[PDB]
Amino acid sequence: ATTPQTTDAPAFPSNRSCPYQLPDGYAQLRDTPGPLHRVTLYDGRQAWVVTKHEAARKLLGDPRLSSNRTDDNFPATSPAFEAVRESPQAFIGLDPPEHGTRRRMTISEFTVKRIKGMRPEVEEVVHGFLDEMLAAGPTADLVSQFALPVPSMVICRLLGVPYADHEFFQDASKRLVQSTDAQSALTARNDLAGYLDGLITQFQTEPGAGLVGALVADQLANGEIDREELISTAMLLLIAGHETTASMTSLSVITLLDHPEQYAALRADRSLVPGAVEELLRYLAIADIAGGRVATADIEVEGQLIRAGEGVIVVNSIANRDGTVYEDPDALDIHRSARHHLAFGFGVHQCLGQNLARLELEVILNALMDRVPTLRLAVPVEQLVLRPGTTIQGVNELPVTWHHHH
Ligand code: HEM
Ligand SMILES: O=C(O)c1ccccc1Nc1cccc(C(F)(F)F)c1
């Protein structure tokens, strides 16, 4: 090469170097005027990304932006995503009206009433794993010993997946979400699909509790959902149900320990916890791989033209750092109003599990402050290995220690 390498479509996604700040490239996008920006995906395709808060709400509500993953022009951010692409879709990949007919089969499990009613169960699960970790003595891996098991046990009960098989499906879920190549991603999905097919057949003998048992005994027995779809739907809920909250827990611990005055204020006044959870959601925005869209018609946005067949990624981490919405947006402030953040999306696909996630993180933070207020990282912040921007944000390992008490 013998010419400058500046490009008007930088590589996307980018990797975080700090868990709670944007990648520098993302900061550059945040500062570029306009709602949209060109980028180049891993294979060479260019696509649009959305980089401003209001425009992200508007485009997430635009029916000309389809969630159809199996569309040829759907933006793929890694060779692994094309596992979810050439696979039968759960409702996260459907458009209305099909999307609502499938999502409505699951919503009874996620109502505000039901979630509020799970609080004692979540508290029991959180405190049990906390006990086992603390009794095991420092040091510890917060991911394997706490952040992952807690939401796994909860979502497994919700679904009717037996927690006994946790080692299998927890490992399979890891391999699907984080793979760098396509085939290891396909294999993880097919191990999962295979396990899920057996559970249905098992339900097809003795009716079990949980959402999967319910969908087997009703919608499936009425032909209203296909077996492939039920598997896909159960897989989406299982994986989302435990990988997202696990990442929020580990990244929130890292973040709070870098803001000790806010963490101390939080411990001193537990009425701040719900607002702190909202702020952490806005600030950490762990699900950026959760904004892909493909346009089925030309879309004009503020003087820029999205043409039919162009991919669009609504990047909610950047949108949540829009300073015309959140004053001083790169500062963590558990007292701020984080209302209207996009960590959960917006519109018809807005996160089904959002209030379960909020409940989990409130109980988790309270239990950590109750039972191990001296928790600290057993390594410095820049000895941690963060995941790349091609997957759910977080850490695969979080070595922690505490002052032992008896
Ligand atoms: C803990 C933090 C969580 C975050 C930050 C998060 C983030 C998101 C985002 C951004 C979307 C939108 C995807 C899109 O627009 O294409 C989404 C959708 C979804 N989330 Fe969550 N999620 C979290 C927890 C959960 C939990 C605990 C569940 C439990 C099952 C869950 C289940 C779902 C489902 C099923 C959808 C698809 C909804 C639809 O397409 O109608 N999420 N999530
Ligand atoms: O997007 C799919 O189709 C998907 C399929 C199978 C399993 C998980 C899937 N998605 C997924 C995986 C992790 C976190 C989130 C989300 F952030 F949206 F909640 C979504």
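The chain as shown is numbered from 1 upward.
Yeah, the Cβs are placed from backbone N, Cα and C, and that goes for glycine too.
Quick look at what Swiss-Prot lists:
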- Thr77, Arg189, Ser232, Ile289: calciol binding site (BINDING)
- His99, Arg103, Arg293, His349, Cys351: heme binding site (BINDING)
- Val84 to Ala (Swiss-Prot position 88): Decrease of the hydroxylase activity for both 25-hydroxyivitamin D3 and 1-alpha-hydroxyvitamin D3 (MUTAGEN)
- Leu176 to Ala (Swiss-Prot position 180): Decrease of the hydroxylase activity for both 25-hydroxyvitamin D3 and 1-alpha-hydroxyvitamin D3 (MUTAGEN)
- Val177 to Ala (Swiss-Prot position 181): Decrease of the hydroxylase activity for both 25-hydroxyvitamin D3 and 1-alpha-hydroxyvitamin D3 (MUTAGEN)
- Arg189 to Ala, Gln or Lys (Swiss-Prot position 193): Decrease of the hydroxylase activity (MUTAGEN)
- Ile289 to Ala (Swiss-Prot position 293): Slight increase of the hydroxylase activity (MUTAGEN)
Practice item. Identify, among the recorded positions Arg103, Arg189, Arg293, the residue whose Cβ has the fewest other Cβ atoms within 10 Å in this structure. Key: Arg103
**Study point:** Cβ atoms near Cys351 (heme binding site) (within 10 Å, other residues, all chains)
**Key:** 19
Study note, to complete from the structure: For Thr77 (calciol binding site), the spatially nearest of the recorded positions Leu176, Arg293, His349, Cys351, using Cα atoms, is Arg293
Revision key, fill the gap. Nearest by Cα to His99 (heme binding site), of the mutagenesis positions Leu176, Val177, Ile289, is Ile289
Point to revise | Closest of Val84, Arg103, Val177, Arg293 to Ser232 (calciol binding site), Cα positions, recorded positions only | key: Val84
Study note, to complete from the structure: Same-chain residues at least 6 positions away from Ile289 (mutagenesis position) with a Cβ under 8 Å from its Cβ, in sequence order, are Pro13, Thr77, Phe81, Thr390, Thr391, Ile392
Practice item. Measuring Cα to Cα, tell me the gap between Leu176 (mutagenesis position) and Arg293 (heme binding site) in whole angstrom. Key: 21
Review point. Same-chain residues six or more away whose CB lies under 8 A from the CB of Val177 (mutagenesis position)?
Key: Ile239, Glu243, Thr391, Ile392
Check your understanding: Under 6 Å from ligand 2 by Cβ, which recorded positions from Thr77, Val84, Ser232?
Key -> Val84
Point to revise | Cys351 (heme binding site) to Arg189 (mutagenesis position) - Cα separation in whole Å | key: 21
Review point. Taking only the recorded positions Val84, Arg103, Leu176, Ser232, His349, which have a CB closer than 6 angstroms to any atom that belongs to ligand 1?
Key: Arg103, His349
Practice item. Taking only the Cα atoms, work out how far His349 (heme binding site) lies from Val84 (mutagenesis position), in Å, as a whole number. Key: 17
Review point. Which whole-number value in Å describes the distance between the Cα atoms of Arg189 (mutagenesis position) and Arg293 (heme binding site)?
Key: 22
